[PDB]
Amino acid sequence: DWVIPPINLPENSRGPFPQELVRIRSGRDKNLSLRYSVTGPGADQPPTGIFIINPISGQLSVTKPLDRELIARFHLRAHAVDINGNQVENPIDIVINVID
Amino acid sequence: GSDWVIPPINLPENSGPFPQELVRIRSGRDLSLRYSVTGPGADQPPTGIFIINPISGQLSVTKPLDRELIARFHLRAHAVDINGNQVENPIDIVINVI
Ligand SMILES: [Yb+3]
Ligand SMILES: [Yb+3]
């Protein structure tokens, strides 16, 4: 399937935090109410809580200043589910690069 | 609770009608929280066997099961506020097909 272009993020960010990155959504959401989620190292696996996504808008943010010298890349996966919990789309890979 | 482990869920093979509601996994703090499950059986193959209601926390099975093919699943439930922030620590869920 089509690959979402990776993000580039300057290390030592100053926010203010949370600092909005990009919105990851399904076009079919304003047709069918969808609930968004994100998994992987940086989201729900260590380090937890660095990348969050709004359940309704699908807007993703970073919660703190990054450092490439400690970790230069994160690979997450966005999910979309209906009001019942049935996944509507397959999981999409999200790539983020810390730069400096 | 704060590290108490949830007892395994035992479900008989050859089950309906579906989706068949199993058990409610929720956080007493439900503040409007949203629930989601991860792992083999949910968002990893075999995909879509189990699903959780975003608002209620009701875990359901979607089709019949067979012990001889897969004997048990190991999922993880999550809780996140209306803004996506993690509020609870994810819990492990074990399902044994009998
Ligand atoms: Yb640096
Ligand atoms: Yb059997």
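Chain A is numbered as in Swiss-Prot; the shown residues are, in order, 160-259.
According to its header, the structure was obtained by X-ray crystallography, 2.1 Å.
Even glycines carry a Cβ here, placed using N, Cα and C.
Quoted from Swiss-Prot, the note attached to the mutagenesis of A:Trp161 to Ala states: Loss of dimerization; when associated with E-173. A:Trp161 (mutagenesis position): 5 other CB atoms within 10 A of its CB, across all protein chains.
Just so you know, the Cβ of A:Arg173 (mutagenesis position) picks up 8 other Cβ atoms within 10 Å once every protein chain is counted. Secondary structure at A:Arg173 (mutagenesis position), taken from DSSP and collapsed to helix, strand or coil, is coil. In Swiss-Prot, a published mutagenesis experiment is listed as A:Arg173 to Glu, annotated Loss of dimerization; when associated with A-161.
A:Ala237 (mutagenesis position) has a Cβ environment of 22 other Cβ atoms inside 10 Å. Here the residue is the original one, but Swiss-Prot notes a mutagenesis experiment at this spot, A:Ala237 to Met: Loss of calcium-dependent cell-cell adhesion.
Taken residue by residue with DSSP, A:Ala239 (mutagenesis position) is part of a strand. Here the residue is the original one, but Swiss-Prot notes a mutagenesis experiment at this spot, A:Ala239 to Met: Loss of calcium-dependent cell-cell adhesion.
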Report the nearest neighbour of A:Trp161 (mutagenesis position) in space among the mutagenesis positions A:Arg173, A:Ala237, A:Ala239, comparing Cα positions.
A:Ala237
